[PDB]
Amino acid sequence: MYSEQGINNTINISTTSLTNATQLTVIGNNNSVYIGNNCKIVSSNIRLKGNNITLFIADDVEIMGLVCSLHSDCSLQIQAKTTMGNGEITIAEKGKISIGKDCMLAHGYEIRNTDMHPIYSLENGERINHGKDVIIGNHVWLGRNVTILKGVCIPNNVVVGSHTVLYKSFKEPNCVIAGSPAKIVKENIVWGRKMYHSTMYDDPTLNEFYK
Amino acid sequence: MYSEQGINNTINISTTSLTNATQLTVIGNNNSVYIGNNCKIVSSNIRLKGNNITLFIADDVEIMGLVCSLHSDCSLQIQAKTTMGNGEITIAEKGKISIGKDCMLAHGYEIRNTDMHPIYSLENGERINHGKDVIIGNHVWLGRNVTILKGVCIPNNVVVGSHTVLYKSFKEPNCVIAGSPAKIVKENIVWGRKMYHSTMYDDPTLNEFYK
Amino acid sequence: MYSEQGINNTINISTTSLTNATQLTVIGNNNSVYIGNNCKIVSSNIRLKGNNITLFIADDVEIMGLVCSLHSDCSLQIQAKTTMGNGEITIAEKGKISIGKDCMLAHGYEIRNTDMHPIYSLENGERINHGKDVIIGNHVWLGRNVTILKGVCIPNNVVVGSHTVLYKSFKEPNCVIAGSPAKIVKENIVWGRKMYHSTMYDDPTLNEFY
């Protein structure tokens, strides 16, 4: 499991959550890790290197096979009830990525606020791919092998179709987004976890989205 | 190799077939598994959970690293001489997936008849993403990392270009399908297995496709 | 470094190069492998199976988790200072692939000169998909999960956007290529390795590009 090299690191992993086969490494200082009850954070590899990094995983989060790299002054926030399969999250350039509550992220997700390397214009020598924060709203379903790139904001209750690559933000909630270039392909929907709930009304979790 | 609980489950695996490192699990009633002669089903993980499930794999089929999950009243059918590398096939909502004769599936395929999770309309709360059968015709070649989703029928003698996602059926045979979105990019062709042949006429297996 | 079986194979790997966790397998005759100075080739699996194959890796190349398959009469050449993460290179049909200087290849690349199986036109029965050499120019950055197919030539100082598949060659240098089909999406650029420079003028390696 754990491996630290530094001082004033705060690691509070709630007592009920499980972290089987997970490696957590914190190199650096004034960092904080927080995992709530009753999380399942399994077969993952999480690296914090730097200072003043924040990793916050709320209650009731299940993650399996996450590779996570966090650099100095970055923060990853994952809200309650979010489930995640295999995937990768990279944060750099002192940015932030937030993932709202009750998300379902299917295997193969790649999420990042950065390209990790600079691209400059020959026209004026300036950098033009500065990193940008990623906001993934509440009740977002990412299908298989979805890629969410820097600065993309995803509204609440959105489904992203399998193998879709997102470069830009969308504003409309309750919609499905797929294709290349990524596009709204269906409007006025709500997804759920259980095919055994036959209408949206039979899923206690959904009441809010049709209010 | 296999574990099986329940009633009137029939498991017929020819003694001339190899199943090295494959796990087959059958839990339920009235399920049927057939694997024919001179097959090589290796390093695979195959699960049937439910009632009245049918798995049928014909002669001379070679599969390597298939992960396959079938739920009750579901069926998978793979006809003779088809070859498959690593990949995933998933069937739910009591549907069916068919793979025809002499198909060639490269490493990384994802095939399914279901989204695994419901999407409902905000207008009337009804489910709008019900599962739908998948039919992959005879002599279909799927390039690397191809995804075949619900409802998709693929005609005979078709090549699907690597990393292509199919959301919809096609009707034209003898073509190459590729891109995003998936479109016919070459017409009037026939594919074969062996690069050493000079022409299609040199490959007896191809007679039926050009007459 | 080697599990070398056959006749008249030459393997010259500089004593200053690290090969930790790497399987190099050479099965066949008259194959030659050159790896230059100060390379780091680790956790890779490089198989030369066949005869008369050449692998040439120049100085200061760094490779982590390459799965490489070469067949008879094929050639792979990787020029100085190139870096590669996990990925796959497949060469067949007696063809070649060449990667230029100071390229940066991110996790998930797939580079091939061959479809590995024939496609014939019904008009005349002839094969229409013969393998074709791949050329990646100098100072090309392949983003994550990029696929480069047969016959593709990439010009100097190009960035390929993540998840893009190239079926065709480009001619314009200094550009970003993305989408499907692959298109030039931004012209007149230059990329660098380290993002601690407000402008390109603080990267000495970039001077040759303006």
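Just so it is clear, chain B uses Swiss-Prot numbers, and the residues here are 5-215, in order.
So how was this one determined? The header says X-ray crystallography, 2.2 Å.
The backbone N, Cα and C atoms fix where each Cβ goes, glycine too.
Here is what Swiss-Prot says about this protein:
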BINDING   B:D119, B:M120, B:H121, B:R148, B:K154, B:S166, B:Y171, B:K172, B:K190  acetyl-CoA binding site
MUTAGEN   B:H121 to A  Reduces activity 50-fold
MUTAGEN   B:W145 to A  Reduces activity 56-fold
MUTAGEN   B:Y171 to A  Reduces activity 48-fold
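The structure, with features from Swiss-Prot marked on it.
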residue: B:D119; record: acetyl-CoA binding site; CB count, 10 Å: 21
residue: B:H121; record: mutagenesis position; CB count, 10 Å: 16
residue: B:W145; record: mutagenesis position; CB count, 10 Å: 23
residue: B:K154; record: acetyl-CoA binding site; CB count, 10 Å: 21
residue: B:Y171; record: mutagenesis position; CB count, 10 Å: 17
residue: B:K190; record: acetyl-CoA binding site; CB count, 10 Å: 16
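Closest to B:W145 (mutagenesis position) in space, going by CA atoms and restricting to the binding-site residues B:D119, B:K154, B:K190, is B:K190.
Spacing of B:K154 (acetyl-CoA binding site) relative to B:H121 (mutagenesis position) is 13 Å (Cα to Cα, whole number).
Secondary structure at B:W145 (mutagenesis position), as computed by DSSP, is strand. Under DSSP, B:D119 (acetyl-CoA binding site) is assigned to coil, being neither helix nor strand in the three-state scheme. Of the recorded residues, B:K190 (acetyl-CoA binding site) and B:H121 (mutagenesis position) place their C-alpha atoms 35 Å from one another.
A gap of 17 Å separates the Cα atoms of B:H121 (mutagenesis position) and B:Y171 (mutagenesis position). With respect to their backbone Cα atoms, B:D119 (acetyl-CoA binding site) and B:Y171 (mutagenesis position) stand 12 Å from each other.
A distance below 8 A between C-beta atoms marks B:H121 as the recorded positions from B:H121, B:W145, B:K190 lying next to chain A.
For the recorded site, B:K154 (acetyl-CoA binding site), the DSSP three-state label reads coil. Proximity to chain C (CB-CB distance below 8 Å) holds for B:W145 among the recorded positions B:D119, B:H121, B:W145, B:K154, B:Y171. In this entry, B:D119, B:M120, B:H121, B:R148, B:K154, B:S166, B:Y171, B:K172, B:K190 make up the residues listed for acetyl-CoA, with the farthest two CA atoms of the set 35 Å from each other.
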